[PDB]
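Okay, so here's the structure we're looking at.
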Amino acid sequence: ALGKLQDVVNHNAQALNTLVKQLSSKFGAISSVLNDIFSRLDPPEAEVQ
Amino acid sequence: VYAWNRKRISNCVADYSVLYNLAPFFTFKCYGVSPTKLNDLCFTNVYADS
Amino acid sequence: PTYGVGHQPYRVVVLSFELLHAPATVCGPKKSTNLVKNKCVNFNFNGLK
């Protein structure tokens, strides 16, 4: 029955891992790297992405 | 139009400021913008058609 | 030449580039400086900054 304690640990670990994985999402933008967008897109339209 | 003469450009330093001043071009467009700062970014597999 | 505004010849050159998928065969004009180690510094490696 220690899985009950284990499940508490796993859920927090899983949720944190899900948050980390979300960074790679482009969210409809050109790329998921903040720096690359700015060098690729000029300030007049970079803020859109 | 039929040919779509294309060039595979590689292994050289590319400066596009030459183009801007060249032959008083009366139109251009990038679809990836940053015409001023294209010169800073390195590129892979540059392929130009005319 | 008479049909001035309408069908005067325009030459169009279109160049395409792929963005930092691999070592860059072609690069823009930028100087290179000596690297430093074990120092919290800004780095711009082949466009990856």
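Using Swiss-Prot numbers, chain B covers 350-399, in order.
The backbone N, Cα and C atoms fix where each Cβ goes, and this holds for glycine too.
A natural variant is reported in Swiss-Prot for this position, B:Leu368 to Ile, and the note states: In strain: Omicron/XBB.1.5, Omicron/EG.5.1. For B:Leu368 (variant position), the Cβ neighbour count at a 10 Å cut-off comes to 15, with all displayed protein chains included.
In Swiss-Prot, a published natural variant is listed as B:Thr376 to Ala, annotated In strain: Omicron/BA.2, Omicron/BA.2.12.1, Omicron/BA.4, Omicron/BA.5, Omicron/BQ.1.1, Omicron/XBB.1.5, Omicron/EG.5.1. The Cβ of B:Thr376 (variant position) lies under 8 Å from the Cβ of no residue that is in the same chain and 6 or more residues away along the sequence.
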